[PDB]
Amino acid sequence: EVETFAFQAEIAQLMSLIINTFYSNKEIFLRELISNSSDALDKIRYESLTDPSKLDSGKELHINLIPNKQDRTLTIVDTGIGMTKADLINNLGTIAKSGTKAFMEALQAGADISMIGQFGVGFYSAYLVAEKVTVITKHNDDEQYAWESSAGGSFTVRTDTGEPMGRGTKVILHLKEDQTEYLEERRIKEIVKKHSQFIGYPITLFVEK
């Protein structure tokens, strides 16, 4: 069964802004999603320091980037702490209501969109390039869930029956038709080297057939 939720008004406004503002430097979405994955990996690593059984669901801490030109999707996978159902409903584990307010005031005082991650809402930069985002996640303390939103004021949450993930988060970006450069190996490598050179986990870029 699928549950449908309305976004809080502030988040709907943030998403409408991201989608409708003219902003050419869209590549920053990948920097922000990788930073989120690195934070999620840090959290499970910290919890493992005092309870090593937290890693029973997978000892490898890494980030995988999976382009698929047939489906026009770019998937970002990490083996971080994952998100419970409550985390998903509460704006994917962010303080997005207060962060959105701070970000929109900053935009008034001479900030640009590339500063979004400094306000804790970098996930939503995915909508610079994606028409729909699917998030599949598994936290040690909960079941495997899928979150999805095309925007438009609502999101869905359902129990995921797909392949089990063990632990972590998969972000699936359904790219807009004019944003397919982010499926190209040379372009992804350029972005990772420019923005994510010092991330402290291995990043593997998968190849396509």
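We number chain A the way Swiss-Prot does; in order, the residues shown are 16-224.
If you check the header, you will see the structure was determined by X-ray crystallography, 1.6 Å.
Just so it is clear, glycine is given a Cβ too, placed from its N, Cα and C backbone atoms.
Under the heading of mutagenesis, Swiss-Prot lists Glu47 to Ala and annotates it as follows: Strong ATP-binding. Strong interaction with HSF1, HIF1A, ERBB2, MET, KEAP1 and RHOBTB2. No effect on interaction with TSC1. A helical conformation is recorded for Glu47 (mutagenesis position) in the three-state DSSP classification. Under a cutoff of 8 A between CB atoms, and with a sequence separation of 6+ in the same chain, the neighbours of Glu47 (mutagenesis position) are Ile131, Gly132, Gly137, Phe138, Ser140.
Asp93 (mutagenesis position) falls within a strand segment according to DSSP. Listed in Swiss-Prot as a mutagenesis experiment, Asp93 to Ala is described as follows: Impaired ATP-binding. Strong interaction with HIF1A, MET, KEAP1 and RHOBTB2. Loss of interaction with HSF1 and ERBB2. Los of interaction with TSC1.
Experimental mutagenesis at this site is recorded by Swiss-Prot as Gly97 to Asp, annotated: Abolishes ATPase activity. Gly97 (mutagenesis position) has a Cβ environment of 26 other Cβ atoms inside 10 Å.
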